[PDB]
Amino acid sequence: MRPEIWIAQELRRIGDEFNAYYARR
Amino acid sequence: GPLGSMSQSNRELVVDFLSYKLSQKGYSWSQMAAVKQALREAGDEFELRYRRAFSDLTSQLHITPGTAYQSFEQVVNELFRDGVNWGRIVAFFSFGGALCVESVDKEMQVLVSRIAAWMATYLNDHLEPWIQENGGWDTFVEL
């Protein structure tokens, strides 16, 4: 079982990838 | 009262159905209606494109009623640790919905209403200033 810190970093990682696709920096 | 409530429920059912049908044709009932289903769609797309990673992370959730708030809070505060963006906001909604689904799966339906409150407060007190600075939800809809 991965700790909450890992869950959150993974969630933020893919949230960022999704953001970068749609939104200008 | 119960008489008024049946009238209100009928009206809500109509508005819900018409809102849906409008949305299927690229139209909308109202600004709030457009936001709601841009968010639904964005969450679906996020969960679809990142199905492997999102499935994986949600599979790691360990929920009990006495630790649920602590978990919700640590995850969302880490998600936004180095700032906010629209993708992180979608991730936040997706995560809350996953938390709810996990809770019902595990016979902890009681947590559903709690999670909704925790999310609404988070929007009010953590995320609203950024959202307002970044053109509000209408900007998310355009984006």
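Numbering starts at 1 and runs along the chain as it is shown here.
Technique stated in the header: X-ray crystallography, 1.8 Å.
Cβ from N, Cα, C; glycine included.
Counting every protein chain shown, the number of other Cβ atoms lying within 10 Å of the Cβ of B:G87 (mutagenesis position) is 21. In the three-state DSSP reading, B:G87 (mutagenesis position) counts as helix. Record note (Swiss-Prot), mutagenesis B:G87 to A (Swiss-Prot position 138): No heterodimerization with BAX. The unchanged residue is displayed.
Here the residue is the original one, while Swiss-Prot reports the published mutagenesis B:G97 to E (Swiss-Prot position 148) with the comment No heterodimerization with BAX. Of all the Cβ atoms in the protein chains shown, 16 others lie within 10 Å of the Cβ of B:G97 (mutagenesis position). Secondary structure from DSSP puts B:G97 (mutagenesis position) in a helix.
Across the structure, B:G97 (mutagenesis position) and B:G87 (mutagenesis position) are spaced 15 Å apart at their Cα atoms.
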